[PDB]
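Here's the structure we're looking at; comments come further down.
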4 protein chains.
Amino acid sequence: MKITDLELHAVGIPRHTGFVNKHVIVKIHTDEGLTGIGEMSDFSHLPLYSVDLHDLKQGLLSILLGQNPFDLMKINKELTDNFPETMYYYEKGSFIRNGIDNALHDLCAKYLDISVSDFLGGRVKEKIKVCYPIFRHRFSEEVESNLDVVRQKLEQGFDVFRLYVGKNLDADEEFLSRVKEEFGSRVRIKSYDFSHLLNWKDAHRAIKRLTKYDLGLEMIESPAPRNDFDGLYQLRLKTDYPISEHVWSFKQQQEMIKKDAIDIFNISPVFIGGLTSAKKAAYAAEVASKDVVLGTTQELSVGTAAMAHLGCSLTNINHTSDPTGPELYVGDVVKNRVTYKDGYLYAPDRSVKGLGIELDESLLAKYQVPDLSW
Amino acid sequence: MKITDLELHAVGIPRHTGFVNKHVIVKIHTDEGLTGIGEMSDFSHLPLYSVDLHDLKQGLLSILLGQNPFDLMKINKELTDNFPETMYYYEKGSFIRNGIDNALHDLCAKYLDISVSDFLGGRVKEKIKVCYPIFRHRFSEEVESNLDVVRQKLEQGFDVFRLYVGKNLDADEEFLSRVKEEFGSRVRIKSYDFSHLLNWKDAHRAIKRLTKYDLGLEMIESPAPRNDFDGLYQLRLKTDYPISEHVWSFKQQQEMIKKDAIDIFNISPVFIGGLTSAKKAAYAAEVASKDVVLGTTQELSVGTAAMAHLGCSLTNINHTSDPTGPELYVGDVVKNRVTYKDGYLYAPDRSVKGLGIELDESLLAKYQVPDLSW
Amino acid sequence: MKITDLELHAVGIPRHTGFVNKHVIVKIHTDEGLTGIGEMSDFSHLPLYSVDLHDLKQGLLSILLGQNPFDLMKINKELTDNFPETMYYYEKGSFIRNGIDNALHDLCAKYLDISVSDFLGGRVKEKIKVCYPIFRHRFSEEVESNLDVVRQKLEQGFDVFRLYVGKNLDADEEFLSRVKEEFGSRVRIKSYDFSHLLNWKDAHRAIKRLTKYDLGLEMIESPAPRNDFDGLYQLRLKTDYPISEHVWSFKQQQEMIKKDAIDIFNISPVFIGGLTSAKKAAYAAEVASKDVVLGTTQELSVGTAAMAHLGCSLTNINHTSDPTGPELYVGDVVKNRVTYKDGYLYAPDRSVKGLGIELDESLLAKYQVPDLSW
Amino acid sequence: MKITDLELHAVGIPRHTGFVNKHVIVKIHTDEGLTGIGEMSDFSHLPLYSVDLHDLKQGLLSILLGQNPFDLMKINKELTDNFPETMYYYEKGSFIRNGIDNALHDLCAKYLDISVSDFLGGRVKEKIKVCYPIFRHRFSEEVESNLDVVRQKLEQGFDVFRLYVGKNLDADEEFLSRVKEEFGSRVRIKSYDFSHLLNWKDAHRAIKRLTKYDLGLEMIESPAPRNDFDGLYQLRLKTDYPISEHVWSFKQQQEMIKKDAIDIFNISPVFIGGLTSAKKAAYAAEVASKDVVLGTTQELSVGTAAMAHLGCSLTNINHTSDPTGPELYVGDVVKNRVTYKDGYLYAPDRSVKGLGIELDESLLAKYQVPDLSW
Ligand SMILES: [Mg+2]
Ligand SMILES: [Mg+2]
Ligand SMILES: [Mg+2]
Ligand SMILES: [Mg+2]
Ligand SMILES: [Mg+2]
Ligand SMILES: [Mg+2]
Ligand SMILES: [Mg+2]
Ligand SMILES: [Mg+2]
């Protein structure tokens, strides 16, 4: 059983807001005709340079050609050797490794005629609670528009949201006051996300006035600069609420564990390099008796499905997660877009082998983009 | 696909030394006729009390009956809920969980018609280097006998050994001097194992005189009392050689990681509760950029095979391991025992489904024992 | 003067709630006809396995046979060698050592024709204040039932209780509000016990809202996971109230002392291995200028009497203790069940030699159980 | 059973060197005619003031009169309340409490018709290894004289000595060189005692040149100023050999434990206030997994016997102790002095009740002194 070819399809699916994110859909072919599909989700992040996909395909074929897809540990070591972890949130090498490793999981599962769920340790639950994002306000003039978003997603079933804060605290505060006023307990904002834009002391001040509003608040995310482990720790000690942070490299995670800097590890395959790497991160968290939540970069259906299977196999997810990427796009490239019901992401049909998602050649062709250029 | 019955066979296989260790061979049956086999290896350790196997079978059936063997994460959480980690090296609950989880791996692999190796992440190598143990001297009068053991195992291919030290340093020293003298570089003693019997400062003194002899020395193991994390750390700082310690609970491992107390994590399924738990421990080590070696409690072929598959799937095993249990027994309960050659333990033929080991009913009957009584 | 035989009687005494706890009553016979009695209190705790009493009797006879009961230090070292401390709250080896050491105290005292009190250092007081437990609420619907419990025990003299909290804070809060309302200062809740189910930060949040009600509150017990010494310390620093924790091993106690992690050491013979071990723990606490309280696992009269003698001999017990085990059972196996008056546990009659409690063969036969099976 | 009177006899027994040390022999009488004897050993230490024995007798009678001698915990708390621990090596209050508590142990044991050994926890061994002291050299001219002392005590059975060092390192070095030369391995110097006269760094330098000679060296004692816990710790880290220090108060011991400042706790009843306090110190050491040795202030037979019983009841004495006080005096006030054989102190005949030592009125009369004046 061996890998014989690889395909990288660049696609651009516009968000309802108009901005077009670029993704790379992965196909790994074998000698027995089985093909695994994966997704190098959202390349549209800084740094402001783009990867040559023709060159990339050659490099990856050099790595995978002739290999046994079941040698996940071996292949992942080789992938990491060529695309080293960078300690940077949006390292493009992580997105690349992610697409390949996830496609490998789909491939192996298909070969074994089982769901990716059964290749990941089975089911602990059938679905995980997720939230819809409300992006940070810059002016109080945006509050009204965001209240409309909340009302709309709420009727569609999303009763939990996460709010990006830090730019305009007066606006953040107005929004929260308005939601509490109009929706009462009908809606919950499980997280106030600072996205690393404030130093911990400024975050503490913000946290102090924002938490005046507690609508089912579960965590404060990224309340310190990237990799400021000591700052996270100090803030963790002054904050009643759990502190969460994204995991972007094992080195970074190792340091936050050693220092007991955070309470919840926000893990997402795309940022750590795939399902294999995400499981390791999740297990490291488990060994350290720490909670986990699934994060997101706004992936499409194929990338979101990966997390659906992973999330339903973990025993240490006790809070609301973030993967609602499909909700932000006008379309996708699959035959069956992932489904959200009552603010929940369900694991794909367990009787369907592989990832449980199927690509649609017509859509792949429709959203096709020449390259990943900016 | 569900579990329908469970069998626990207590057996007593005498060591070449005469002492009879007791083990419990596990069989997990399903509705489709597939059966997984496992081993609750060596119950003959303190505390000086024994488990009622009739009661145990009922308790475990209560847990497993009707479950889908592929729900490893779910089942393991339930197993840990009923047999909590104890922070004690020889917690019998660990041996119990181990036998069940390993049998589940064999069961799932058989169902999928693949080797346990392919269910664990594939192969990184086809074999791992192991060592044969030379137990601690009490009197210098024992040195000669142990030199005979070294000469015998060496001609059988074992060129690497581990030496238990700490009781009689003069005897330890004579042995090492004699081996260096007679065998030169033909033999290596990869570890000096104190087995937690000395406080770190006394170990440091011992390490100082013993390391005068360096025959391919790779590590100093358990040079401090059980759970003395601070002592291990201090000793790690004063010792040039890597410090290794057995992993017996996630809490203990978490603390040694946070404190950077050791250099090599000695992991063995039996002491941590099975393959699922051992993989998590191995991955936590990997995430922390720490080395791993496979340890042992002197298991039989079924338990040793588990480590053979695990060991060949890990990318962070860069030292010699310890599983040579079968070499200490006069027999086993399998059709074909594990295979050693030139001091290496080979992972069973990847073409064979399951664990690649098969029970022998007549041998099971032959070594059968009524209970686990002392 | 030597030990000639040993007897282990397994018994099951149902609680008023119906659940039947199993205990093992101990009898140690000598060559001079004197017999010491002890109690391996409440074996009904996880792990979910049970000890073979036939095997256990053989192992213990192997240890005790022919020994001089007055060699307590020697015998206890040997007991600990065979039943090592585990760092786990409910290590069955502790229960076993406890029953033997306590029976030895009874035996020696009888031989000397003095009360166990006079063998333990005499009297500092004649009784110690204790409290009755109110188990944790899961639903607010249980509050009424627990208020009835409080009213009933209060009229029987128990004006002090301990409350298990952490599962449903809204329910915990309602209960406390209701008691303050109905009983005012007539009743005191000396402790809010989290039983290690919350990580320290979540406990801190709970402590913050629960302590809004202070009905003679004396301590916050186990507000962190088992063995989370650093967490206890951090919480100790953020909490005005004393922090208490159970002592289950010398290693654990040593760490909480070194780190100044807690304010009150909750000591109970059953969890530390007997009177000899409990005295050492109490004295270590004294040397460290730390307060002590006697804890419980809900023992019967024989086990409770042990604590009555111990408690009245210590000079560092300045808070309310927990041993009201007999109050939860429908019966016992003694001729004289322990005395509770005005919420106080009195030390047995000092003029009666030994423990001051006598077994009742008829009751022993009535509550006899064939084994410790689950 | 109650205390009815107390007697304090001041005595002066000259050392073979001529200097006359003063001690106070204690007698505690009861209503049943039983009398306990104790010893307030060696009052001849700074500070340069002396205690009024007439006043002291009144103060102690005020405390003890009418009390039940078996109330050791109660009486000791009261003794400590009136003679608080001082954190100073030679606090006279400790000597005072010691004499009373030890007399109480003798009294209780006599009442029960058992050996003090059986009142202290029994026997673990029948004797403990001790050493003879060689006082510090000031001039190299003293070396010869001390070699004569070694040769003399060696033929009498004392093959182990302790050497006081620090004043003249050249002399210390010559002595050690001369002993190694003349006696070879016939003699051992188990400890180099600095007696707190050097700051830790100067001690380290001394330790470096003195340990060039290792004649069965077991420990380095008091290598730092009194109560310099941090200095002891730092030195403990730079020294291969165990570091030992005398225990003179629970506060001091608590700090050395918390800081892990030493390896061996040198405990002596006289410096800590008696058998009751010495046992607590020994147990605190045990709970902390630390080794213990019995120290000395050069007591007579009654005080030395106390340690003989204590020493043979402890399980954590794994090194040579120091009580050879009787060997330095020309006489005593007992009918039969303690027994040494081959460098061991034997616990008095266990079949003899009480301390196993009896006073000689004739000797008491001939050695009596008017007071404790300097
Ligand atoms: Mg975020
Ligand atoms: Mg993105
Ligand atoms: Mg080992
Ligand atoms: Mg073993
Ligand atoms: Mg409690
Ligand atoms: Mg209990
Ligand atoms: Mg000294
Ligand atoms: Mg003196």
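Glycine too: its Cβ is placed from the backbone N, Cα and C atoms.
Around B:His45 (mutagenesis position), the C-beta neighbours below 8 angstroms that are at least 6 residues distant in the chain are B:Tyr89, B:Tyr90, B:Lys92, B:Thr297. The feature Mg(2+) 1 binding site is assigned by Swiss-Prot to B:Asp42, B:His45, B:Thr297.
For the recorded site, B:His45 (mutagenesis position), the DSSP three-state label reads coil. As a published mutagenesis entry, B:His45 to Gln appears in Swiss-Prot alongside the note: Loss of activity.
Under its mutagenesis annotations, Swiss-Prot gives B:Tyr90 to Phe the following note: 3550-fold reduction in catalytic efficiency.
Per Swiss-Prot, the feature active site, proton donor maps to B:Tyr90. Just so you know, the Cβ of B:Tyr90 (mutagenesis position) picks up 19 other Cβ atoms within 10 Å once every protein chain is counted. DSSP assigns B:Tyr90 (mutagenesis position) to coil in the three-state reduction, outside any helix or strand.
According to Swiss-Prot, the mutagenesis experiment B:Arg162 to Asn carries the annotation: 17000-fold reduction in catalytic efficiency. For B:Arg162 (mutagenesis position), the Cβ neighbour count at a 10 Å cut-off comes to 25, with all displayed protein chains included.
Of all Cβ atoms in the shown protein chains, 19 besides its own fall within 10 Å of the Cβ of B:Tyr164 (mutagenesis position). Among the sequence features in Swiss-Prot, the mutagenesis site B:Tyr164 to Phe is noted as follows: Loss of activity.
Summarising the annotation, Swiss-Prot assigns active site, proton acceptor to B:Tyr164.
In the shown protein chains, 25 other C-beta atoms lie within 10 A of the C-beta of B:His246 (Mg(2+) 2 binding site). In this structure, B:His246 (Mg(2+) 2 binding site) is part of a beta strand by DSSP. Residues or ranges marked as Mg(2+) 2 binding site in Swiss-Prot: B:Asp193, B:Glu221, B:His246.
Figure note: comparing Cβ neighbours within 10 Å for the binding-site residues B:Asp42, B:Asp193, B:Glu221, the maximum is reached by B:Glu221. For the pair B:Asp193 (Mg(2+) 2 binding site) and B:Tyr164 (mutagenesis position), the C-alpha distance works out to 4 angstrom. Close to the recorded Mg(2+) 1 site, the chain also has B:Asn21, B:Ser41, B:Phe43, B:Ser44, B:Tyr90, B:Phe95, B:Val270, B:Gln298: residues not among B:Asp42, B:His45, B:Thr297 whose Cβ is within 8 Å of the site's Cβ mean position. Residue density at B:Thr297 (Mg(2+) 1 binding site): 25 other Cβ atoms are found within 10 A of its Cβ, drawing on all protein chains shown. Residues B:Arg162, B:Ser191, B:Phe194, B:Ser195, B:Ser222, B:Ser244, B:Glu245, B:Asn266, B:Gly295 surround the recorded Mg(2+) 2 site, their Cβ atoms falling within 8 Å of the Cβ centroid of B:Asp193, B:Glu221, B:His246, which are themselves excluded.
Ranked by CA distance from B:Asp42 (Mg(2+) 1 binding site), the recorded positions B:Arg162, B:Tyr164, B:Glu221, B:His246 have B:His246 at the top as the closest. Among the recorded positions B:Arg162, B:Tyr164, B:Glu221, the ones whose Cβ sits under 6 Å from an atom of ligand 3 are, in sequence order, B:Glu221. Secondary structure from DSSP puts B:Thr297 (Mg(2+) 1 binding site) in coil.
Cα separation, B:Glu221 (Mg(2+) 2 binding site) to B:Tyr164 (mutagenesis position), rounded: 9 Å. A distance of 14 Å separates the Cα atom of B:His246 (Mg(2+) 2 binding site) from that of B:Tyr164 (mutagenesis position).
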